[PDB]
Amino acid sequence: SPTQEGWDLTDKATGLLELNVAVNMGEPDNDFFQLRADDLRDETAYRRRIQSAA
Amino acid sequence: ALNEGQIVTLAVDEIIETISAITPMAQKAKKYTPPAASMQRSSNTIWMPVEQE
């Protein structure tokens, strides 16, 4: 806002600019894959596969 | 002055301690165990998965 100086400020709050910026989220980022038996055989292999995806 | 059980126990213990001490590089590399468990067929050509891209 412009510098507002003085005791009396009549009709000086009005007229100020409020500007906006736009964001488009769009579509999700997917990682679509298949889970095989070796991945699910134990916790560590599953964690390795999910870690590779993430 | 050694009986058979003590022979086996001391031998296994000494092998484990000595191998695990003087091998620093083999300990840094990842250890893999394959589910195949083959029997005296040179195992197999174990095909190991690699990370997907």
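Chain B is numbered as in Swiss-Prot; the shown residues are, in order, 2-54.
Per the header of the entry, the method used was electron microscopy, 2.6 Å.
Cβ atoms here come from the backbone N, Cα and C positions, even for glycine.
These features come from Swiss-Prot:
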type    : residues   : note
MUTAGEN : B:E5 to A  : Impaired phage growth; probable capsid protein misfolding
MUTAGEN : B:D14 to A : Impaired phage growth; inability of the mutant capsid protein to interact properly with scaffolding protein
MUTAGEN : B:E15 to A : Decreased phage growth
MUTAGEN : B:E18 to A : Decreased phage growth
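Positions of Swiss-Prot features highlighted on the structure.
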residue	record	CB count, 10 Å
B:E5	mutagenesis position	7
B:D14	mutagenesis position	10
B:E15	mutagenesis position	10
B:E18	mutagenesis position	10
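Cα of B:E15 (mutagenesis position) to Cα of B:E5 (mutagenesis position): a distance of 15 Å. A distance of 20 Å separates the Cα atom of B:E5 (mutagenesis position) from that of B:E18 (mutagenesis position).
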